[PDB]
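One structure below.
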Amino acid sequence: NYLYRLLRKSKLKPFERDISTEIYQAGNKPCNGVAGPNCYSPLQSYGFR
Amino acid sequence: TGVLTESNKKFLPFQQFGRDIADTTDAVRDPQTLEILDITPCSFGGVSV
Amino acid sequence: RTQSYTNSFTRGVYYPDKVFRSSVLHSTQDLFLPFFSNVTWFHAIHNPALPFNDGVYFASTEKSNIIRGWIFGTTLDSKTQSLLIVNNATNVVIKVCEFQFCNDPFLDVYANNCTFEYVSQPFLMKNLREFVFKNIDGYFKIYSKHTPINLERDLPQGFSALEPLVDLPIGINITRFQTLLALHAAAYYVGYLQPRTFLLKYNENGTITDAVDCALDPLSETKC
Ligand SMILES: *[C@@H]1O[C@H](CO)[C@@H](O)[C@H](O)[C@H]1NC(C)=O
Ligand SMILES: *[C@@H]1O[C@H](CO)[C@@H](O)[C@H](O)[C@H]1NC(C)=O
Ligand SMILES: *[C@@H]1O[C@H](CO)[C@@H](O)[C@H](O)[C@H]1NC(C)=O
């Protein structure tokens, strides 16, 4: 239930909150809303045990 | 430490402090009654024998 | 809509802090509108988004009280708490709540989660009104001033310092902004702030009466 953001396009300003979850693309081929090759969702759980 | 005196300074309503050349507090606004009070130091000087 | 261009004419100076100073020359650094700049005059009879590039100076020389409120944000079609300001003859209720509102903001004289619900005196009462908005460290600051312009031809000469009214405690990612209109036309100036250095002049009453822009010409650099 606890998530964190792996990566963004740029840095974060102080006291700035980001809510919108868009599939990041790190290549020329667009993601088009599909988490396929070279398309990763930025929100991944901590996994506390 | 100082002597508090009633003033005639034209404080704008968003201003609460006054500052001098050396950035010391010259006038202050009382938080209970909306009044302007000047702060002047107590009497002092040199002594020669 | 129609775009024109006008010299700013040493206009758009605000009080940099809430400290009374009198009979002193003070040198400050903030986000100021530079002197003799190139502001844009918009005539609204007709509307893409306008950039918010490190702060916006806003002015209007309208007597009929038609321009009413602003919206700030990035997308402005729902999806994000953005801003909302309504200024009628009644109170001046500011909201952060989005509305999913149309691309032609006309008012008729015939939403979602909410954050801020301020109610204050009427802003709008020869009634030139200047506004300055800025976004630093997640804080939204608003400065305003009413000026009785005599000859209504352009932005007048002289000095009129801008005093703060409202400090909103939060705001994130403002890049675009728009205006709103009232129908049963509109004409406003938009200038962009920039981190310049100013030499402010205070009189005996604590009122800013003159300023020097330290990066305009070599004479003002010598004065600074
Ligand atoms: C605090 O004192 C001032 C001065 O008498 C008064 O006007 C104000 O109502 C007081 N505040 C409260 C909460 O009683
Ligand atoms: C402002 O910029 C426009 C852009 O082309 C230019 O035509 C105009 O002359 C400029 N105004 C000045 C330099 O006063
Ligand atoms: C300060 O304000 C008073 C009150 O109107 C005025 O008489 C005086 O001329 C002002 N001082 C200036 C403008 O230097």
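What you see of chain A is 450-498, where the numbers are those given in Swiss-Prot.
Header says: electron microscopy, 3.1 Å.
Yeah, the Cβs are placed from backbone N, Cα and C, and that goes for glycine too.
Here the residue is the original one, but Swiss-Prot notes a natural variant at this spot, A:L452 to Q: In strain: Omicron/BA.2.12.1. According to Swiss-Prot, the natural variant A:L452 to R carries the annotation: In strain: Delta/B.1.617.2, Epsilon/B.1.427/B.1.429, Kappa/B.1.617.1, Lambda/C.37, 19B/501Y, Omicron/BA.4, Omicron/BA.5, Omicron/BQ.1.1; Contributes to cellular immunity evasion and increases infectivity. Per Swiss-Prot, mutagenesis A:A475 to V is noted as: Increased resistance to neutralizing antibodies. Under its natural variant entries, Swiss-Prot includes A:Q493 to R with the note: In strain: Omicron/BA.1, Omicron/BA.2, Omicron/BA.2.12.1. Quoted from Swiss-Prot, the note on the mutagenesis of A:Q493 to Y is: Reduced host ACE2-binding affinity in vitro. Here the residue is the original one, while Swiss-Prot reports the published mutagenesis A:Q493 to N with the comment Reduced host ACE2-binding affinity in vitro. Record note (Swiss-Prot), natural variant A:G496 to S: In strain: Omicron/BA.1. The unchanged residue is displayed.
Between the CA atoms of A:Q493 (variant position) and A:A475 (mutagenesis position) there is a gap of 17 Å, rounded to the nearest whole number. Its Cβ taken as reference, A:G496 (variant position) is surrounded by 6 other Cβ atoms within 10 Å in the chains shown.
Each residue contributes its Cα atom, and for A:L452 (variant position) and A:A475 (mutagenesis position) those atoms are 21 Å apart. Classification of A:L452 (variant position) by DSSP places it within a strand. Long-range Cβ proximity for A:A475 (mutagenesis position), meaning a same-chain Cβ under 8 A and a gap of 6 or more residues, is found for A:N487.
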